[PDB]
Structure formats: C-alpha cells, structure tokens
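Engineer: Got a structure here, written out as structure tokens. Questions coming.
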2 protein chains.
Amino acid sequence: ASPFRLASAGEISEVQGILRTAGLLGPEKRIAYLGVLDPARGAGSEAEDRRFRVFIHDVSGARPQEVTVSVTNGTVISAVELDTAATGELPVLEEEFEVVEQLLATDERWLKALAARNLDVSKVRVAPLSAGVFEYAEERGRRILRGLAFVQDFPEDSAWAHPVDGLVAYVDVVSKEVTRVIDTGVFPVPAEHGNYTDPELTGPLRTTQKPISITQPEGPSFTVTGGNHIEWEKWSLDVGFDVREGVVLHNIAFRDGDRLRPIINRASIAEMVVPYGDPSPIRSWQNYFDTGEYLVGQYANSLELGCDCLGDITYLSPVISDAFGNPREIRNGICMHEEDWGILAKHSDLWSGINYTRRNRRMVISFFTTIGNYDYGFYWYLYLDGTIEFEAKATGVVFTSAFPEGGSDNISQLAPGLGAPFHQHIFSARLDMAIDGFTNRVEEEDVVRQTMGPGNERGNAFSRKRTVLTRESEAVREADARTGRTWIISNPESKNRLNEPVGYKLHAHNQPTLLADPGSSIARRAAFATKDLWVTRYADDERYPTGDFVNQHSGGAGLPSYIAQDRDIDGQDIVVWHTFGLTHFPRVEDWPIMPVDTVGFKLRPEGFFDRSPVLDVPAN
Amino acid sequence: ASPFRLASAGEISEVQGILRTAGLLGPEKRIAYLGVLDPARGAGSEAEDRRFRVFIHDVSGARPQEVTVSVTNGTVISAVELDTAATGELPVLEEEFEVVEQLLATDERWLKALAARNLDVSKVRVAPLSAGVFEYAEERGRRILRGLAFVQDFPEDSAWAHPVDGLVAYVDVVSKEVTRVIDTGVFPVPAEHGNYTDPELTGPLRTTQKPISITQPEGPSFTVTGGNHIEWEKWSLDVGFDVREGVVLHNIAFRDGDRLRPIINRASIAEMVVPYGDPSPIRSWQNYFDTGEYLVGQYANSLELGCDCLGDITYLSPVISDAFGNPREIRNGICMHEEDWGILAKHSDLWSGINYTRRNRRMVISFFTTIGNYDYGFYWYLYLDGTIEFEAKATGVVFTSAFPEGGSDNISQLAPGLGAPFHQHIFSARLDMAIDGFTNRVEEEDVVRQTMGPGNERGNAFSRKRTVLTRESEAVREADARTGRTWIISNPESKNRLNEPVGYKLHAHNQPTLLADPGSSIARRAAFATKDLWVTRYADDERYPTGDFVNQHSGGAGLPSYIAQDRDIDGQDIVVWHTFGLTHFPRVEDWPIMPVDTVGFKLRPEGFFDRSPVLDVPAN
Ligand code: NI
Ligand code: NI
C-alpha cells in the first residue's frame, strides 16, 4: 500500500527472521529498539523499499549493534557494532525494570539501610531510573540504572506515598552488580496512604454528574484508507507510530481547491525530558528522557471507549516488536475522532442585515503513555481554518521524596512529611517543514513599538519586523513574549495572490525553558531544552535533538552538533525544532493523583491561502 | 429573593417611575446607562435594598446627571449634575449612531469629497466611531462622533470590503452639526466584494461535514435557582448581567466538605480597548472602549440553539433599559451549559496493578456581542478541579482601509487595494478576590535559577521566589514569561492542613500589552492597558480601570488615580485587575470574515485544598 503505512506484524516477523538468519538475533540478543524507516527524499519513487532500523543489545555484555534490514528484499543492509562509551548506551529495556529491585534485595548494604528504617525488604519497590552522566568514572561504558525506594504496604497500595529518602543505589545491569549504595541519613517514611480508589480517602462518590452523550448518527466526516491515511475537511495525512516517538504525523497537506498543498512533511515529539531541581545527592542526578531513554511509544496504553476517548472513535492498534523480535499489538493505542470546537466565525451586520454564524471542528489524533509515575497524553489537532496544534497533557502520580524538616527551596509539601521535588517536563516537537513544498525559510517576527514624533505625531503607531534566519549558526532562537515574538515558515518561491510568500506562523506558549545551570550535565545532554526554537537543514540521520543513544551519553549529542554544521537554511529543505515545557512546583492539589496540566504550541496559516479557507463550510 | 438576582422588567419600569416622579426623567431626557448596584460591603443586612445607578442624558444640551435610586424604597438616593468637559461624556447612545451618516448626507464638504471619488451618497455608509480626546479644543464639553465611510453596493453588500480612504468627518451629535470634514486625497475604493454568503465567493458548500450530536439524556448536572443562582459540581455562583460589563459573576465559591468556601466575590471584564496602530490622520485617533464607551452588554446577540450553543443549553434573557427607561429583554442572551473536557486524571500503576482514569468537565457561562464590524464572545469556565478561566473570542469583519500603493509598515493587504490597519484588542478583568473570605494578599512568584557551586554542585537546582505586594504603590506589575511569573492571591489567615495559607494562582498568557507610545492620548486614557496586573484596595466607587465616564475623557480617573491612594493591600479586601489582549496584524485568511482568535487567563488552586478536590469523581 502506501510507503507510509503502519508496520505490519508480518514485517516485524520478517525482520526477526532476517536478523536470525544472519547471526544478529539469538540467545543473549535483545531488541532495544525497532522501527520502520521513512522513505528517502524523492518524487517519482515507484520502487518500495521497506527498511527497519534495529538496536540490538547483548545480555552477555558483548557490544550492541545498529542494524538496518530491508524487509521487502529480505536482507541486512548494515550492521555496526557500537562503542557505547563513545556513542551512548541503548534504550532501557522493559525487562530490566525489575532487575534493580531484585539485585538490591540481596545486597547487604541495601538490606542494612532498610533494617535501619525498619522496612521489610519484601515491601520495598525500587524504580529503575536512568543514570545520566556524572562523576562516576567506572560507569562509562557500563549500562547503569539507579534505584530509589518506595514502600508498598500491600499489593494494591500506592508506593509513591511512601518514599524512602536519604538512600539511593546504583546498579550495573549487565554484570548484575550493585555498584553502589548511598545512605545520607534516615528520613521518616511518610505514613499517609495515597490510595485514590480507597473510599476512606475519596469519600462518598458524587452522584451529581449527569451524562453527556456525544454521537455521530451518520458516522465521522473523516475517512481512513490504506490503514493509516486520513482525509478530513480538506486535510490529508498519514498517521505513523514509532516505539520511541509515539504517534508521528506524515505528509500533512491541505486541498486548496484543485491543489493538495503540503504544509508539514513530518511532525513528532522527538524528545521529552523531565529534569529535577532538588540538589539532594539522592536526586540531583535525576533527569528522565521519557522519549529518548525509555521510549514512550512502547508504553502506550490501550484506550478504552467511553472512558479515554468519547464520541465516535476510530482506533489504530499499532504493532511493535518485543525484546525477541516477535510482533506485539497495542490494541486501541491511538484514538482518531473529530470534535466540535465552538464558533468558527460570526458576524451580525447592521448594514447588510445578514447574520452569519459557523461552528468550528478539529480532527484529533492521540495516544496516552505511562512512564513509571507519569502518564502523558499526546494530542494532535487539525482545525477547519488550517490551524495545526499539539497539546501534551501531564498527569499520573507525582515523584515523591521526604519533605525536609525546616522546609525546602527545592521541594514542596504534599502531605505530612511528604515532599515533591521541583521539576520540569520539556518537549521537543520536530517539524520537518514542507510549506507548499520543501523550499522553506524561517523568519523571527517581533512586534515593533514606535516613538511618537515625525510620522507618528499621535504616538499610536506600531509595526512588526521579520528577520530571516539564513544559516544554522543564527537559527538558535529564544522566546520574547513581551514583543509577541513568533516564527514564520514560508516558501520564498510560492506566492499567494497578493504576491506574498505563503507561510505558517508558529505561536509558542513562551513557558520557561531549561532552568539548570548552563554548565550542568543536563544542560549539556539536553541542550535542545535551553532554547525555544532551532532550525536545521534536513538530514536523514538527524532525527532526535539529543541524538540516537541518549542513555548515559556525555553531552552535546544532537542539535548542538547538527547546528555546528552551519548549513544554509534560507530557502532550503529545513526542520524546525520547538522546545516547550511545564515547570512544576507540585501543590497539595496534585496529591494523591494529579489533575491534568497542559502545554503545547500551534501553527496558523499566514498568507498561505488567498482568502479564508472556510467560506464553504455550511450552516449544516 | 437574593439581592444578586437579575434586574426584572418591573424593577426597570419602577426606576423609570421613580425618576419621572422626582422630575429627573422628562421628555428631553435619555437613559445612557442603567444598572443595578451590588449589595454594600457587610454581613448582617437589614432586608433588601435594590439600588440602580443611572446616567441621564439631555437631548436639548442641558447637563447630564448621575443618579442612584432605591427601587425598593421608591427614592432617589442621590442625583448630581455632571460637568462632562471635566469628568467625561456619557456612553454613546444607540440613537446617536445613525446621526453621523444622516448629517453628513447633506453636508456640502462631505458631498464634495464623495463627488471627487464618484460615489453615490445614498450608497455610502458611515461607521459612527467614538472620538477620543485630541487637539480639537472645540470638542471639549460636546458629544462628538467621528465618521469613516464604506461603500455598500446593494442592500446586502458588505460595506467593509469597500473603505473610502483619505476621508473622515467629526460630528456633534447633540447640536447636530458637522464640525470638520477632512479629505487628505482620494484613494482607490477596493472593488472586490466580501460577501461570504455569495456562492460565487464561497464556491459550492461542503457536503462532507457529518453531524456531531451532543445531548444530555437526564438533563444537565447544574441547577438554576432564584433565576440566576447556579450550583454545579461543588461550585456556587450567581450570574448577573450589566449593560456595560455584560456577564458578571458573583460569589464564586466551592463546597469543600461542609464548608462553602468563597474564592472570588465578583468577576467581570471591566473594560475593553481597541487601539489602532496606523499613523494616517484618517485613523490615528481611532480607539474604542467597547465596554466603557459603547456598553458591550446592550449589544448582546440572541443566541441560537444548535448554532451558537450546542448541547443541552439553559438560557438567561437579561432585561435592560431602553433610551426612555422602558424594560427591554435580550432573549436568550446568555448560554449556560456544561461540556466534557477530556481527561481529568489518569494513572496506570505497575506496582499496584490499578489503572485509573477520570474525565474532566467545565461549566460554561457565555454571551456574544456585536459592535459595528467586531463580534466578541465572552466565556467563563469553571472546572472540576477548582480552576477558573475566562476566554474572549474575537471575530466579525476586519476594519478596513485602502492598502497604500507602496506598501505599509502599519497596514496589511487582504485583497487587491484593501488594507487592514494594525490594532489590538485589550481586556481588563476585574477580580474582586475573596479567597476563603476578604482578608487577602497578592504575591508575585518568579521561578528562580540557581548557580552551580556550593550547595548545588551538579547545577540542577532551581527554585521559586514570592514577593508580597504590601501597598498599592508597589502593586502595578508587568509580565515576565521568561521567569514563569505568576501572581498568587492568598488569605494569610486561612491555612490548609499543612499550615500554609490557602491560595489561587493566576496564569496569564503573557501577550503584549499596550504598544502605543507612553505619551499618547490612548496611553493615558487606557493607562490600565500598559501593565499586566494591578492590585487595589476595594472601594465601592472604583468599578472600572478607566473611570465611570470614558467617552471623550482624558486621563485623570481610573486605576492611576486609585493606586495613588497607596492603600494597604497586605491581608485586606483587595481587587486584582488583569490586562490581557490580542495584537492583530490581519492576514489574508482574516478576509472576508475573521475566524475566531482567542485570549484569556485562568486561576488554579494553589494550596487551597487539603488534597485533590476531585477524588470523589465517579468512574462513569
Ligand atoms: Ni510534573
Ligand atoms: Ni482584530
């Protein structure tokens, strides 16, 4: 079918065979990542080559390998051994989750720390946390996982309510050694439970909510063909899914009359990092790259009808590979539906006597993932007027600690003795731009204030200025909410009827960027997060802002390296990388389970059309 | 019943009778403004005293009067004659709108200007606009309206497509004299029509949109008692309606257990200003205060079921006074409904095996108004988690001009020869705070970055700092998006279970504030718009950020005068005034009719509750 169709179970199986029948797949080999590759840059590509990229880990301790197979041709295109100390470790394997707790349970240092706290080892849950890169020389080259303990009073108890502060362990997951156990001192383990389904906590449930029924008696207005191709209200796109990025949007275009006009070639959340701002050595190394290290697509939930997605929902069940190369389906992992969006346009004109009102609607493509204590909803919206928007919804259970006696400048109190370390959830949307084709350019537009005087005697004038970003070395931009700064992506060789380059304007939320000291390890490893907007020249090997192997990578791996190429981006095939995130100082209201907090960005047509593209929407 | 109930037709008729009886409402008198006053500050009130404030205009040129009557007691509490040259003219009367075009139709200077452009006077519409305060000394003390011409080719033609640039006229609407006709030169009058209902422009209407039905089989979850008292999912409030302010929310409180806890005593949009940034003399005086000068409430549309408000809607039809004191009902002028709001909270816990998902909902209270070419929707939202939000939706037809041949730094092109001068739509939300009562304070909270070194060896630490605003002189604040600046309103005498003062945090959108030069007439008249947040000590006569009389009134009233009192606001009855707006550089997509653009703000609980207030929300 389409070269952008979702990976089939058969294709995953065929990859497994190909790797097996080559000595790449076997006994101590585990697939840490597998995903289909996007078609190469071309126009008359009438020869389909479905290729898959795989990261293969070796349990014995042997060197991992990056292999690209061709499923169409049943071949191995490349297979390279990786020097992980140089290029970074492979993505954390799901099967290594339990390992940190298991190994620590027989460690005398650990057991001693628990005994001192009178904690039963069988009730101590341990979180498999990414290690990052700090001052531990012995960790370079080794696949380390750090562990923080949470007491679980019983099977259905929420362990997050009972953090064990003053203690942290480091574990080499291949040699299976507890490399270290640090105990800075005993902290009271918070006693209150955070069991949000416990009637004693919830109280009598409300009986006041009457139903809100959302139906489509004639079915939805969008069509799904070729498994993942969507056609909706002039919009056209292909919904892809990657185990690392999650939902990826391909070929977003708009049928402007006779033309199917491209806007965005590929849209994805290429990275997601959660840096913590607690200077306690128990947590100061804590930075979770949910997308890069853990792979958010891998953990997508199976969304239930009527609970997660309301109304007329069309589901996609993406297929992924397990650690052995067998295909695993994520049933109902992606929701697709259209929802009413209030008033689109309205005017009651006195002079003409015409009263006009039209309703708005948006196509929604979403999924929800669970990464330990956090749960994130990723939502992509396409609007009738041409607006494209992304929204991330952060919920789950807050990552806890003990609340220090005498307070804290970096931790807030949730319950008696229970603290919540300050942190941020920072995202990177990778937008492979295609405004009316690939010849694009980006301009930074600032509102311009004018001084009262000659030519502006009443001092009421205000303007705007646009600065073209010509080389990558000038394409690392910061927000300026004060001057209403935005960035416009245009095609200098495609003019609208008023002879102006067609374009789309990116409206950012202007939330704070990475707060960590610039010389910090996280500042270097997640350099993308220190600036709001980056523009690079497209390159098939530049996929993530943090690089291909984020786990225990030293620093400067992605964007800072690409940007260093200083390529021409003025009227070229370019990619926009927008950093946006939430800064959290958890409140009592976030405990025991946090209500959704949101962040995102949007792009609106800016002289893309010759007039409003919604004049043909009826009153119905 | 409740002293916060909406004005009834009988009450308005009684005010008329009381005024007539007092000799204050003879045949030459007109009611420019009539509204019910809120109950006085207190507790033990001795029965009801429904009072109404009225601004009385005199068509014969006599001085207007401000009068307060007690409709309950049949008395005039006060009546004072106004010196308009000093304190400001009364709001524009609806009847004076038609006067501008009518008077100009027989003016020879006007006729000559039209003849020079070959325009038929019977086809030239004149947009009657507020005058402002400029260098025209003869205007001081007179009621002036300025006029800009638009050609209307036929009865149902949209005149905005055909602006007549280079011409403007000033008219005294009382003495009925054209004071000035300015013609700076002819400009081609744009020829394309902007008729969005013309099949020739719309093209064939889409047949692709299938229905989205939203119903509530068991009715809505909120209850309406006493005409305007709403109770929904723990929230309690009274929906009032004022002709100047539009929808006003009273006594917003949350039922936390046995306690009905107040949050906001009164919330309204106390002012709106639309300044233009085109330095052409034809439009450089252009600034309307839709709320203050025109009274947005009197122009509220009657909303259509299914079109304007989709779902199970409960309408309020507010009653206002006509120019003579007779009651007039705005049928279905306010929509009240609850809408589904996606996911509220979600977590799939590995350790406990418990998968939890809850849906969100919001109570919506809204109205839409039309003032000339603009249509604005005002939306207030109450969420399950305790969040309060306001959203303004700006639509209608763009205010046009000619597009200068050699381009423009202050006007954009929409169609051939058609321009759209740059402008802003700035709002002022007046929040009379009552966080767990009237003893409140405001703190400005900035995220704090920390330097790597002693105490922060890994350079990951980040904090927050809060500065209490103690006196009015230090309560005029600006946004700082870069440092995640927010403002927290707390009650220093009411502490949550963790012994922290309860509070609510205001999250602003950090959009650009007033762009006009600080020395401009508009910067002084709309002084409130130059700053993001102001905090004043409550006073019953400090109602609007611009004063009681905005029309043709210079600086001297409003917030700048209030603030000078430098009152104590640290743990006192205080009022928060938040400026938030849209900066518009119209684009081709905004022509022929503008798709909705939005702006707003929200307040989220900040340690107000002892834990999440939505744990009792059913699975459903
Ligand atoms: Ni968080
Ligand atoms: Ni506008």
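Residues 9-628, in that order, are what chain A shows, numbered as in Swiss-Prot.
Header entry for method reads X-ray crystallography, 1.8 Å.
Placed from the backbone N, Cα and C atoms, the Cβ positions cover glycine too.
From Swiss-Prot, here are the annotated features:
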type	residues	note
ACT_SITE	A:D298	active site, proton acceptor
ACT_SITE	A:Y382	active site, schiff-base intermediate with substrate
BINDING	A:296-307, A:379-384	substrate binding site
BINDING	A:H431, A:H433, A:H592	Cu cation binding site
MUTAGEN	A:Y382 to F	Loss of activity
Engineer: Please tell me which one of the recorded positions listed here (A:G305, A:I379, A:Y382) sits closest to A:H592 (Cu cation binding site), measuring Cα to Cα?
Structural biologist: A:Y382
Engineer: I'd like to verify something. Among the recorded positions A:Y302, A:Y382, A:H592, which ones have a C-beta closer than 6 angstroms to some atom of ligand 1?
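Structural biologist: Listed by sequence, the hits are A:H592.
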Engineer: In sequence order, which same-chain residues at least six apart have a C-beta under 8 angstroms from A:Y296 (substrate binding site)?
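Structural biologist: For A:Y296 (substrate binding site), the qualifying residues are A:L137, A:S138, A:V281, A:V282, A:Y302, A:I379, A:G380.
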Engineer: How many Å separate the Cα atoms of A:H433 (Cu cation binding site) and A:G305 (substrate binding site)?
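Structural biologist: Just about 17 Å between their Cα atoms.
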Engineer: Can you check which residues sit near A:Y382 (mutagenesis position), meaning Cβ under 8 Å from its Cβ, same chain, 6 or more apart in sequence, and list them in order?
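Structural biologist: Same-chain residues close to A:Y382 (mutagenesis position) (Cβ under 8 Å, separated by 6 or more) are A:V282, A:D298, A:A402, A:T403, A:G404, A:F407, A:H433.
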Engineer: Work out the three-state DSSP category of A:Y296 (substrate binding site).
Structural biologist: strand
Engineer: A:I379 (substrate binding site) has how many other Cβ neighbours within 10 Å of its own Cβ?
Structural biologist: 20
Engineer: Using the Cβ center of A:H431, A:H433, A:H592 as the Cu cation site position, which other residues in that chain lie within 8 Å, going by their Cβ?
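Structural biologist: Other same-chain residues with Cβ inside the cutoff are A:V282, A:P283, A:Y284, A:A402, A:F430, A:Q432, A:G589, A:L590, A:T591.
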Engineer: Counting only residues 6+ away in sequence within the same chain, which have a CB under 8 Å from the CB of A:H431 (Cu cation binding site)?
Structural biologist: A:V282, A:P283, A:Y284, A:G285, A:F407, A:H592
Engineer: Return the count of C-beta atoms lying within 10 angstroms of the C-beta of A:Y302 (substrate binding site), excluding that atom itself.
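Structural biologist: The Cβ of A:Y302 (substrate binding site) has 25 Cβ neighbours within 10 Å.
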Engineer: What's the number of neighbouring CB atoms sitting within 10 A of the CB on A:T299 (substrate binding site)?
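Structural biologist: The answer is 29.
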Engineer: Where does A:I379 (substrate binding site) sit in the DSSP three-state scheme?
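Structural biologist: Reduced to three states, the DSSP call for A:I379 (substrate binding site) is strand.
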Engineer: Quick one: what's DSSP say for A:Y302 (substrate binding site), helix, strand or coil?
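Structural biologist: SS state of A:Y302 (substrate binding site) = helix.
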Engineer: Tell me, how many other CB atoms lie within 10 A of the CB of A:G305 (substrate binding site), whichever protein chain they belong to?
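Structural biologist: Taking every protein chain into account, the count is 23.
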Engineer: Quick one: give me the count of other CB atoms within 10 A of the CB of the residue listed as 'active site, proton acceptor'.
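Structural biologist: I count 23 other Cβ atoms within 10 Å of it.
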Engineer: Helix, strand or coil for A:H431 (Cu cation binding site)? Use DSSP.
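Structural biologist: Reduced to three states, the DSSP call for A:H431 (Cu cation binding site) is strand.
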Engineer: Going by DSSP, is A:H592 (Cu cation binding site) part of a helix, a strand, or coil?
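Structural biologist: Where A:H592 (Cu cation binding site) sits, the three-state DSSP reduction gives strand.
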Engineer: Have a look around A:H433 (Cu cation binding site) and count the other CB atoms within 10 A of its CB, chains all included.
Structural biologist: 21
